[PDB]
Amino acid sequence: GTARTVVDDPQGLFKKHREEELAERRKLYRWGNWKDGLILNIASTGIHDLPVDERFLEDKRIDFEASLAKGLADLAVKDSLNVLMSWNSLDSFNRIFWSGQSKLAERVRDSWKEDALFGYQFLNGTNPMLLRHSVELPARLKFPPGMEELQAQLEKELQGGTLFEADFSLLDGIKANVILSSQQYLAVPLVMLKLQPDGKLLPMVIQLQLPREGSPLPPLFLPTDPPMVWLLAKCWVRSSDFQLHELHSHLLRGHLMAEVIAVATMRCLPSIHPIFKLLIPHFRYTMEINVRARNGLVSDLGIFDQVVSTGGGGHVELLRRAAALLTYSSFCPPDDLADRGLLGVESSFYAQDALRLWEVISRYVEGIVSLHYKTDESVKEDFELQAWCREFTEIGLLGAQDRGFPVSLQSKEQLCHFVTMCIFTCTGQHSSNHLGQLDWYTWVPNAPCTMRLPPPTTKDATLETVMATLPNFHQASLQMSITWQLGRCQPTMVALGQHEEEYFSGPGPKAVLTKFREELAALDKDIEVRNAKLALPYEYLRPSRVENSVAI
Ligand SMILES: CCCCCCCCCCC#CCOCc1ccc(CCC(=O)O)cc1
Ligand SMILES: [Fe+2]
Ligand SMILES: [K+]
């Protein structure tokens, strides 16, 4: 039917039906709280408890299960051969790098030791969310004696506007896992990088640990250190990026935020509501995938506990600390990118595509909003909308109005912005953090799920040190299995905009959708043409690859 807000219905012709639907919604979709301090989730002990309309269809259920089975059968074969052999060379990781890898993963296996490939991933790799433009040297970067030349190169880049940083201080104080009684280890690194005129982003220095007042300074690793020393330092930043990417950029910001959006929407916006109709398709499978994740991925004795250095509880502590710090602006590429100083960096394909995708969605949302809300007053008086943002910000996000989340929507502009934030969260925000796994994480030394020795406090690493720190064959194989499972071409995916159900009636909304689809296709083509000229195509925000919801 035609959508109708409560403002559209002063005689209450649809009041009883919408009120009855919301009362049933609020019984079926209740808030749960998997861990103290985390943003809230759907209340459901496991997948069998979920409302029926949230369950995987058969095709998705078969796909998700069978793909685990295949990943686990491959892990069994890998492990059965590797126990019979030595594991004493970086070439040992070849033995687990089976056929069927993506073209980009084959490039990573070839080039992972290149400093330019290490730096490239901060712009356009699996985790584009951490890098920030530097306007001063961080207070933690303290120089041991003899490093005057480093200090001058850092000053030249800073004066030229070309100094960037990746600071992993969220890992400070996080407890590391113990796996089959062997201690795992975490670092708390900082990497300073230079942006070159040709677009390359090069690491200048790495510090692995925070200085401690009563202690000698951490060493500063440099690209001129002995090859294994600098390699080990880089591996440690890569292992640290795996932890903050998967937990903060991917789980919290993609998956868990999309679930908060979904639950608050189910609880407050009835099916006759235009903004329900606009949002719905973008929630597909989010609650079941997350329930599955809480019961097998990040659960006690789950994947993280089995193979990941933050596993065993530290991962939950990091989630609660990151949850307390989320800001609204960080979910909106125009604000996030300005704030991090990535706007205008021609080498950031993530920035260029994120901003364009945000605009195309913004136009679609504005289209639908203007069909149903003629004035700012018609937004202000929509009490379902007002209940909606409050439930989202106050209950779902544990009181986040001081971090920029809305508790009222008082204009069409505001409504459009917030809806746009919601749709981008469920789509591009996830795709850009999820799709890299297949290309960058299947070559395990490029993103070690764990580390088995403490980070070095000297410059004497050998290959033996590197092999003994890097994941063992089992940990590395399970990493490959799950990253393939999640990362691989999704046979049941719905691409952005391509949902088949018609929530809206009428030519009005149909025309806005047709235009969204046309603009998305034109953007996809423009990225495809840019990518044909690049050494490494940036694929993760192309509309043809961006999924319509968080489903995996
Ligand atoms: C060694 C770990 C490699 C993979 C790390 C991936 C972390 C992903 C973080 C964000 C997310 C999510 C949704 O989670 C998907 C999910 C759910 C259940 C399971 C366990 C059973 C199975 O693999 O089928 C794995 C993955
Ligand atoms: Fe995901
Ligand atoms: K209206």
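To match Swiss-Prot, the residue numbers of chain A are left as they are there, and the shown ones run 112-663.
Even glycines carry a Cβ here, placed using N, Cα and C.
Swiss-Prot has this to say about the protein:
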type	residues	note
BINDING	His361, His366, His541, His545, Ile663	Fe cation binding site
MUTAGEN	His128 to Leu	No specific effect on enzymatic activity and iron-binding
MUTAGEN	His356 to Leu	No specific effect on enzymatic activity and iron-binding
MUTAGEN	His361 to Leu or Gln	Loss of enzymatic activity and iron-binding
MUTAGEN	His366 to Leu	Loss of enzymatic activity and iron-binding
MUTAGEN	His384 to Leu	Labile enzyme with normal enzymatic activity
MUTAGEN	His393 to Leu	Labile enzyme with loss of enzymatic activity
MUTAGEN	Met398 to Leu	No effect on the stereoselectivity of the oxygenation reaction
MUTAGEN	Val418 to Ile	Alters the stereoselectivity of the oxygenation reaction. Changes the stereoselectivity of the oxygenation toward the production of (15S)-HPETE; when associated with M-419
MUTAGEN	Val419 to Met	Alters the stereoselectivity of the oxygenation reaction. Changes the stereoselectivity of the oxygenation toward the production of (15S)-HPETE; when associated with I-418
MUTAGEN	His426 to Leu	Decreased enzymatic activity without effect on iron-binding
MUTAGEN	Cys533 to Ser	No specific effect on enzymatic activity and iron-binding
MUTAGEN	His541 to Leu	Loss of enzymatic activity and iron-binding
Structural state of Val419 (mutagenesis position), classified by DSSP into three states: coil
Residue among the recorded positions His128, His361, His426, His541, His545 whose Cβ has the most other Cβ atoms within 10 Å: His541
Mutagenesis positions near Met398 (mutagenesis position) (Cα-Cα within 10 Å), from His356, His366, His384, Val418, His426, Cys533: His366
Where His426 (mutagenesis position) sits in the secondary structure, as DSSP reduces it to three classes: helix
Long-range Cβ environment of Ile663 (Fe cation binding site), under 8 Å and at least 6 residues apart: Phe175, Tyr396, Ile400, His545, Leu597, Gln601, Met604
Most crowded position, judged by CB atoms within 10 A, among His356, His366, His384 as mutagenesis positions: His384
Cα-Cα distance linking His426 (mutagenesis position) and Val418 (mutagenesis position), given in Å to the nearest integer: 12
Cα-nearest neighbour of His541 (mutagenesis position) within the listed mutagenesis positions, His128, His356, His366, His393, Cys533: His366
Distance [Cα-Cα, Å, rounded] between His384 (mutagenesis position) and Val419 (mutagenesis position): 43
Annotated mutagenesis positions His356, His384, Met398, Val419, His426, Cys533, filtered by Cβ under 6 Å to ligand 2: none
Cα proximity to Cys533 (mutagenesis position), best match among mutagenesis positions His128, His356, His361, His366, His426: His366
From mutagenesis positions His356, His393, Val419, the one whose Cα lies nearest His426 (mutagenesis position): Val419
Under 8 Å by Cβ from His393 (mutagenesis position), counting only residues of that chain that are 6 or more apart: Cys533, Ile534, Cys537, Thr538, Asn659, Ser660
